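Novice: Just dropping this structure here.
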Amino acid sequence: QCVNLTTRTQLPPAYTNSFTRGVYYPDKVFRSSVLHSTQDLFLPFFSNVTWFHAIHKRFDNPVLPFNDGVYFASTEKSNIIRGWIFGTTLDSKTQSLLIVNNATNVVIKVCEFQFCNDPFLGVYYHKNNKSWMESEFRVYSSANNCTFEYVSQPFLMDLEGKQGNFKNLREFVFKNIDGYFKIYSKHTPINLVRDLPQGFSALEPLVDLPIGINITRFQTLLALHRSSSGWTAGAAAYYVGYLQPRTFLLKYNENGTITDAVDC
Amino acid sequence: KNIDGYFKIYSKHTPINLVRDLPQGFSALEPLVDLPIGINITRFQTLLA
Amino acid sequence: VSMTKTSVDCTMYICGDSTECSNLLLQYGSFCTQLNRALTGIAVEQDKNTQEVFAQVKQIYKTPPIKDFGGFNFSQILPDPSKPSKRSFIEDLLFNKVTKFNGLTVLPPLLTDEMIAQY
Amino acid sequence: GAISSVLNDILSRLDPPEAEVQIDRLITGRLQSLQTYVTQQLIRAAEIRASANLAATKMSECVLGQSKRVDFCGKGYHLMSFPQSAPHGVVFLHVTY
Amino acid sequence: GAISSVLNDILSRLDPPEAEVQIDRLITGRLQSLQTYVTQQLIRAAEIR
Amino acid sequence: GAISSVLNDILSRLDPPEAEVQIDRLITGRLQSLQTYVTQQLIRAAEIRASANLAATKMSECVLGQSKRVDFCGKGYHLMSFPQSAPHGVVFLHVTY
Amino acid sequence: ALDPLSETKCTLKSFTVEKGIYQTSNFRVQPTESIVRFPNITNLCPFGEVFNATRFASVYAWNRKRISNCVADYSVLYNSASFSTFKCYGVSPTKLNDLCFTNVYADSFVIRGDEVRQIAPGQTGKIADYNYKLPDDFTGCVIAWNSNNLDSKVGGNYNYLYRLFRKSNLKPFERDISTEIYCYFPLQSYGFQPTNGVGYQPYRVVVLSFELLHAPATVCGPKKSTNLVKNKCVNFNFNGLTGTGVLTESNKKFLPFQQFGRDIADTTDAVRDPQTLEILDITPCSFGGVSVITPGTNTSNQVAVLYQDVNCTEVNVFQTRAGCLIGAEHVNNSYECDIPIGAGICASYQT
Amino acid sequence: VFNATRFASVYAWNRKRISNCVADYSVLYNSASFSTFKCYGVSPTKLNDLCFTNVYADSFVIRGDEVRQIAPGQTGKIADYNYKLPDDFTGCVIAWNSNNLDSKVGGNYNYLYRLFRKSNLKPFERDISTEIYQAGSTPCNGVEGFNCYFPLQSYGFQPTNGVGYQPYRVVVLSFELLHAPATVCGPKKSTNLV
Amino acid sequence: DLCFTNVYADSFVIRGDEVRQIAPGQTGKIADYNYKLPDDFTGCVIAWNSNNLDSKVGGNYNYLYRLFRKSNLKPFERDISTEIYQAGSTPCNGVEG
Amino acid sequence: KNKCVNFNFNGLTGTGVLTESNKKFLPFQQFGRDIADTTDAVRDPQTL
């Protein structure tokens, strides 16, 4: 909770360029074989985003401002992204949102959480009998005054570490408008060396959380493993950028999905 | 003149060569002061020596 | 020659499915009807344009079955009856190269494309 | 200037005296919108009527007869014109010397 | 949109600050009526020209 | 119809919701002003376009060739015309018999 | 309104109608009925398993059961006949079924019958003042059922306590479990026994506290959906969207999160049914110009009615390229155009 | 109309006809009577200078906090149920405080109102039906019960109540203008015709 | 944020129920007779309760008002005339009756 | 001066480039106006 990691190394927030990232289906409107113009929170094209990554000597779990909305993109192998913490002060003094993945269900709760300076989820002693099972829970020490609880349907998440190319690609849009939290997700396999690949993806909404709280800070949750400050991290990388009230031209195909977007 | 409780004075002085009456020509008077006197003016007299 | 003939319903356009809105529109008097009369007059003038231009003769003229072009080749400029619509080989390029829900009605012209082609 | 452009949205929300005020803004704006459409169609219609008079004059002077007007039927000493129907118009093929 | 097209009705009923509301509606509407008349006369006049 | 024409004075006097009431009258009126200006200029543009088409016809018929059109190139039997540039137009010197 | 000739006279503002075709009105089909399609009545909260709960918390500790983010259908409990007495204050169960509230708190506890009459907005008594009070703006209901056969035991059932004394009065929606001595112990036990009289027999009392705040409303009552009607002009209300038109099954496919479509001009051209997964296009209800073809009043009163851009619906019934023409005979012989209609079709008054 | 001792109820109110007479409205300003005098459709001062054809005075008494619900376009327990004015209502609203007279000991039961109504009562209509208001599916059978409330309730009028609960005599002045010959006009002596 | 050239504060005392008549467009013995605001009035109306001070035993005769006036007093003007108000056609001749 | 700035001069608020004017106002004259009645030129109330 108050203990900081040992293998974690502090590094400067390097920046990278994004191409079309940040495009998502804004609302419930269906459009097909048309070119539509709309202004909402998007990530500008060729904008500067910030590069954080995790590896066995560099580990990144920074606190980043949420503002109106942010764009998240992660290249994963073991599904190292375990969730997000959203709050104003990131403490039990206010009402905070916890979205966590325990590899069984998606747990979304709004409570007063006891904040840890560097939250994560640990797994122990792999070697033979590959293990990969959760033990230590650092995402919160305790939770009280819960106003909201959501548990998704049972699923099997693969936590095993992998080598070579990235076997998972997860992109998200998080924004808060009129007291309604929006989550837009996309998963598509990519071929990437470093930075961000050039290509289009239209993120689609998952759920709508009518929570109605103010989020000024957030963190992205990660998992740590070793064959609780002495753990290590598997190779993965993720990027964070800020959404702005930008106007896009959304070109829709015959099926209704967005083919491409043009930043005004 | 006195309007809405604001008494305004416009003055002009130009030397002339004249026998009687008034000279024929244009004159543009300019304001002198603005007096918030806030009274009703229905009568007046001219002071002389 | 012709411009798209459009008849716009000023009641449905301004007031969609609303009685109270329609009453507030009637308070403006002839503004609704007068705009409909202007659009109607435009549509009539467009049919006048079509007839005053394409119709210069009161008869239909045809060549004899013996075709003597004086050495010229008129097969491209003359209509081909084999086509589903009566048009010449050049007019095929003319019509090919040059191409709602709220109460806007598209009025058909008085003389169809086939008729102006026969002129 | 209205709260919302949807007519039924204001009508189903505001009180009768308040809905009349905001709907009147929609009515005035939509009425002027159609009036501007009609005005533009009246002026453009006159433009099409002018080009229609030109097309009829070219059917008489270029197509039917021989044109003594200089460069009315195109460059060169005009002989005859072959009319060709076109969508919302007509094309004149002018044979000139 | 005014209560009455007659100006004397609005003037004889409503207070001065209250009469401007309906009179303004008559002015805007009658102005638009002049806009339609003059515009129609100008366009048709060009056609007559 | 607004209290004042200056936007900043209304904004610096009335409450935010009250200032929009008077600014709405300014915007609506200035919209009508632009509609009258644009419509008048478009109709006058058509008038200049008509005289422009006449000038082009006079460059072909009067200047370039000989015009048989009666009193089109001026009084008398037209011979040739000399064009002379002028501000926002053109002047034709028609030599007539 | 006499006949289409009088509609022509009134449109023209003239007693004499000249020979020709004149547009006298605008044909339109109004919606026949209102169609309501809403999502399934599922996703309920356990409000029936509170009322039907076997044992409750003590009355001083009255159980605050949070009802949030769900549907709350109280017409089932109203129509179940599973209650001995049901009393609402200010709003009926069906009206509550029509309202959304931010948080609904089911206050469950068991009290004596003579104590049940004490639970009403702004009243006084042993339960009202010393245990749980209903606010003056209380919009909910209170439902009770005689549990003497279950919640009572021989020699008294001491599992239920209540606050009899307090140094002051509790405010609405306030719970105080303090054992501080009032000198009297404020916490007393019930004497629930199968042989008690009606006034003292246990009743299972659920007070529904409906609290609506500025936060988004999570709990909504059931909104009864109706059957879906197609190929007819109707006024439809599908979830949160409404409109007027003719609903037909289309080939369009909306993504699972897209409930309604738009056109190039941002007009709603199609919808997705909230209950079943299917896409219906919106074809606007039949509309078009009403053209009256009639010779001069001095010639004849014969009238031909043309409904443009529509087939023969409302109603010498013939169809033209302009639309359904009724009152005029279709003649295959081609004549010189007298009264132009359109699309190469003209009408004339002949023998 | 105005100086009568006891007005009719707002549940069922008497409409008084003023016709074929001389209407002098300057007496209302000479002798101070009206506590609240406001004209929404006309000017309170121009009633004397402008005269009307058919004048209809609706006289009744209601609770103080119930007065604001009476106006064109408003919704409330008064406007929706017992007494409604049209949305285009053109007329004058007159009220003054009768707490010193109409208030009787614990209450004055001569003035009733409709607390419950199954629908929205149209303007200028009088519904005397006492049928039990049924908000639920259980039949009321003419008695009160679950979702069954007796709609005809009395105003509580006491001399010690606050200004919100004190009885206010309310007279709504409606008129018909220039739709008929004008029999009611002020005492303006006729002059010669030129 | 906005400042003015000449600021005029009118200080006076009225009966409690008479405060509502002080505003542009109001009608009453206040606005029509003793103290009137212009129809274009631009300013602020400020009042507070002095019952704890200005009230004296049975009455305070230092604060007078004009209950009767034959016409409408001009805004922000003081008429000290004591002429007897004439409600009828008979002249009052400076005495009550 | 010589920059576009937002000025508030003796209560007159506006946005413009401030440059020295050759126009001479009479001593009583303060804010000069152009054909459109907008503020054409100003006078600094502190240093004239």
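Throughout, chain A uses Swiss-Prot numbering, with the displayed residues spanning 14-69, 77-247, 255-291 in order.
So how was this one determined? The header says electron microscopy, 6.0 Å.
A Cβ is built for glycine as well, from the same backbone N, Cα and C atoms used for every other residue.
As listed in Swiss-Prot for this protein:
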MUTAGEN   A:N121 to Q  Partial loss of biliverdin affinity
MUTAGEN   A:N234 to Q  Increased resistance to neutralizing antibodies
VARIANT   A:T19 to I  In strain: Omicron/BQ.1.1, Omicron/XBB.1.5, Omicron/EG.5.1
VARIANT   A:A67 to V  In strain: Eta/B.1.525, Omicron/BA.1
VARIANT   A:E154 to K  In strain: Kappa/B.1.617.1
VARIANT   A:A222 to V  In strain: 20A.EU1
Novice: Out of these recorded positions, A:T19, A:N121, A:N234, which one has the fewest other C-beta atoms within 10 Å of its own C-beta?
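Specialist: Sparsest of the recorded positions A:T19, A:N121, A:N234 by Cβ contacts within 10 Å: A:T19.
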Novice: Between A:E154 (variant position) and A:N121 (mutagenesis position), what C-alpha distance do you get in Å?
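Specialist: Just about 11 Å between their Cα atoms.
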Novice: About how far apart, in whole Å, are the alpha carbons (Cα) of A:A222 (variant position) and A:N234 (mutagenesis position)?
Specialist: 27
Novice: Suppose we call a site close when its Cβ is under 8 Å from a Cβ of chain F; which of the recorded positions A:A67, A:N121, A:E154, A:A222, A:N234 are close?
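Specialist: In terms of proximity to chain F, the recorded positions that count are none, since no Cβ is under 8 Å.
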Novice: A 10 Å Cβ contact count, applied to the variant positions A:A67, A:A222: which residue has the minimum?
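Specialist: Comparing Cβ neighbour counts within 10 Å for the variant positions A:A67, A:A222 gives A:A222.
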Novice: Between A:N234 (mutagenesis position) and A:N121 (mutagenesis position), what is the CA-CA distance rounded to a whole number of Å?
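Specialist: Here the two Cα atoms lie 23 Å apart.
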Novice: Once the DSSP letters are reduced so that anything not helix or strand counts as coil, what is A:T19 (variant position)?
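Specialist: Its secondary structure by DSSP: coil.
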Novice: Quick check for the class: what is the C-alpha distance, in angstrom and rounded, between A:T19 (variant position) and A:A67 (variant position)?
Specialist: 14
Novice: Near A:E154 (variant position), how many other Cβ atoms are within 10 Å of its Cβ?
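Specialist: Taking all protein chains shown, A:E154 (variant position) has 15 Cβ neighbours within 10 Å.
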Novice: Hey, how far is A:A67 (variant position) from A:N121 (mutagenesis position), Cα to Cα, in Å?
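Specialist: That separation, Cα to Cα, works out to 18 Å.
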Novice: For chain H, which of the recorded positions A:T19, A:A67, A:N121, A:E154, A:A222 fall under 8 Å by Cβ?
Specialist: none
Novice: Helix, strand or coil: which one is A:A67 (variant position) in, per DSSP?
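Specialist: Note: A:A67 (variant position) is in a strand by DSSP.
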